[PDB]
There are 2 protein chains.
Amino acid sequence: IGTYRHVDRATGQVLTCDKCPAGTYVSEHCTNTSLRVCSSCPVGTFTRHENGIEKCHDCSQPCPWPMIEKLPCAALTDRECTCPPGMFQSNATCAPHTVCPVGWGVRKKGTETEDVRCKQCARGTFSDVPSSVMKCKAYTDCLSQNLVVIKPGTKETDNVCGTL
Amino acid sequence: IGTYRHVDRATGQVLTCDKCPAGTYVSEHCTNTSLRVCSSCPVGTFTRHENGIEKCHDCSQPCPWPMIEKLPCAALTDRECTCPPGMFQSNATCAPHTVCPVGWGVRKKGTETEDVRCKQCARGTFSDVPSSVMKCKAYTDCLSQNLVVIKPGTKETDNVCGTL
């Protein structure tokens, strides 16, 4: 654990005291005869690093709806706010991710900061349900099935397999 | 921030959730549509590392007098107990450090776990006060003072300097 220098009020001695761990602050500095005393950051404050400070930092304000917390206000961390799952941050607030329609699929997955990116399903793949999450799916391999293709697939539907 | 696997109770899906930072525990696991929620370790418990656990660890019992805390029970740390300044741990408890008498001085400084080690003051040095802390001190250099030595020093007293 690191240390910090402190001027003792009663003697003017420059002491080397032990830092207090992340999550606490110095509630009594060391003196020439006593160890420094650490206390836990009160509800609503944090310190992220071992410190010699006399008060913890205030956490930021509550996340603005519809944002929610992905990290709480706790002893070691300020609250961290994010668009909730299924939404992504655009300018002000959060917007639902793009739904890729039938015949399209997710090329790049949506995140809390970027929208989904859809692509048309490539030949030999299909997507039969609107979704902001799913990828185009390869047709059922009728060959390797021992079957032949009864009905071709489309970008929306699997090939149908069988015999004759 | 690392992640951990969790079996979702309602669907049996094995999810990858975000760990919660040191000082908090998982008060709600992630599900397929919601981020895991972290809460701060309640008073009296800690976690030292980012974790996926559902409760923080209990801190150890209060230090046995005369031991005191050198680290508190806080969100990131169990309490850590030590013999207070001026004492060192021997078997059970704490004993005051050795006081080196006049004519001796500290050779090795006492700590919370080892006693002071005193040595007789070497020739040309002295110590005039009993102390568990101070080192033997070199005599006043009468030569470099322009003075001559009026009275020799001892292991207990400085040489006295002057002229004639």
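Using the numbering of Swiss-Prot, the residues shown for chain B are 51-214, in order.
Including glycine, each Cβ sits where the backbone N, Cα and C put it.
Per Swiss-Prot, the features are as follows:
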type    : residues        : note
MUTAGEN : B:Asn82 to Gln  : Abolishes one glycosylation site and reduces total N-glycosylation; when associated with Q-252; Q-278 and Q-289
MUTAGEN : B:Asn141 to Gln : Abolishes one glycosylation site and reduces total N-glycosylation; when associated with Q-82; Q-252; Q-278 and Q-289
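Each of the mutagenesis positions B:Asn82, B:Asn141 was scored by the number of other CB atoms within 10 A of its CB, and the lowest score belongs to B:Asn141. A gap of 55 Å separates the Cα atoms of B:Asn82 (mutagenesis position) and B:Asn141 (mutagenesis position).
For the recorded site, B:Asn82 (mutagenesis position), the DSSP three-state label reads coil.
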